[PDB]
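Encoded as structure tokens, the structure appears first; notes follow it.
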Amino acid sequence: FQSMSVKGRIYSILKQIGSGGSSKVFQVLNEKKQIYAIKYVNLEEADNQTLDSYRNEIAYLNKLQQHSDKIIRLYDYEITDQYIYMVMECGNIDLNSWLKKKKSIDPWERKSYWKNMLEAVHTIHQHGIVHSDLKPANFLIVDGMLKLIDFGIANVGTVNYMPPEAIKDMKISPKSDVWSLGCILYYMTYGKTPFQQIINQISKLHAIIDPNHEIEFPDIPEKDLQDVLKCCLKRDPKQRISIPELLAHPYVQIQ
Ligand SMILES: O=C(Nc1cc(-c2ccncc2)c[nH]c1=O)c1ccc(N2CCCCC2)cc1
């Protein structure tokens, strides 16, 4: 019977979701048996840059809560020199586990999910945050609504969602998140990411950078959706569509 106290409130552990990185995620219940998700971070072996990365992520998460409901609720938090305890809202499943399980993907639910992501990523952009590591795992379904859980600020990993400008910078702008968001919608449309096919990562990273490598957009009934994908997957960030432009796109506005 494991428990935890956060700002003088007792939470009984229902079960553990995530682990590793010195961070554990738990489904918990308060005194009134209400569900919440608690993120625990151990700071015992964490360096100054890491601590400040964790302090920056919490500050933004807490500020940005008032600006969108597509951003995970942070109810409370405890921060000492030894740990972080984050009392957040509980979701049913993250988008990665959801997409992996689902065979069919309803065009209406795909559209609703797209709108949700755009609003969340748009909010963070307005406060000068560029995630730069967006993947389905960064989104949580919380009662048929997608919510952004991470801001890329704090510390198996895919390379399929990486923008060409991220590789070239060896340059990151809001446009980098548009590429990654485009890969999520490409996956929700074609059941794969634009460069999933390539096994050799050195060849895969070269393909994303190479403009001669043609991204395949098989014809679909939703002509609008196919345009969104072609606009997001433009290799030149200057020629790539912006998030305010995507919110004005027929695919999000016309039903
Ligand atoms: O990540 C999950 N949840 C939560 C994560 C966070 C969170 C916030 C900030 N930084 C990290 C995590 C907040 N609030 C949650 O609720 C999750 C739940 C169930 C699940 N699965 C069940 C079905 C089979 C498949 C597995 C899968 C995932």
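Indices start at 1 and increase along the chain as displayed.
Using N, Cα and C of the backbone, Cβ positions are placed for all residues, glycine too.
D133 (active site, proton acceptor) carries neither a helix nor a strand DSSP state and counts as coil. As annotated by Swiss-Prot, active site, proton acceptor applies to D133.
Residues or ranges marked as ATP binding site in Swiss-Prot (evidence: sequence analysis): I17, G18, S19, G20, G21, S22, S23, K24, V25, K39. DSSP assigns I17 (ATP binding site) to coil, not to a helix or a strand.
Mutagenesis annotation in Swiss-Prot: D150 to A (Swiss-Prot position 664), described as Loss of kinase activity; the structure shown retains the original residue. With a cut-off of 8 Å between CB atoms and residues at least 6 apart in sequence, the same chain places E57, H131, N138 near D150 (mutagenesis position), listed in sequence order.
The DSSP secondary structure for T158 (mutagenesis position) is coil. Within 10 Å of the C-beta of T158 (mutagenesis position) there are 14 other C-beta atoms, taking all protein chains into account. According to Swiss-Prot, the mutagenesis experiment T158 to A (Swiss-Prot position 686) carries this note: Loss of kinase activity.
In this entry, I17, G18, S19, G20, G21, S22, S23, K24, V25, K39 make up the residues listed for ATP, with the farthest two CA atoms of the set 14 Å from each other.
Of the chain residues outside the ATP site list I17, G18, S19, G20, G21, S22, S23, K24, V25, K39, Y40, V41 have their Cβ within 8 Å of the site's Cβ mean position. Neighbour counts of Cβ atoms within 10 Å were compared across the binding-site residues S19, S23; the minimum falls on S19.
Closeness to ligand 1 is met by none of the recorded positions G21, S23, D133, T158, no Cβ falling under 6 Å from the molecule. Long-range Cβ contacts of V25 (ATP binding site) within its own chain (separation 6+, distance under 8 Å): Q16, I17, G18, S19, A37, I38, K39, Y40. The distance from the Cα of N155 to the Cα of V156, across a stretch of 14 residues left out of the model, is 14 Å.
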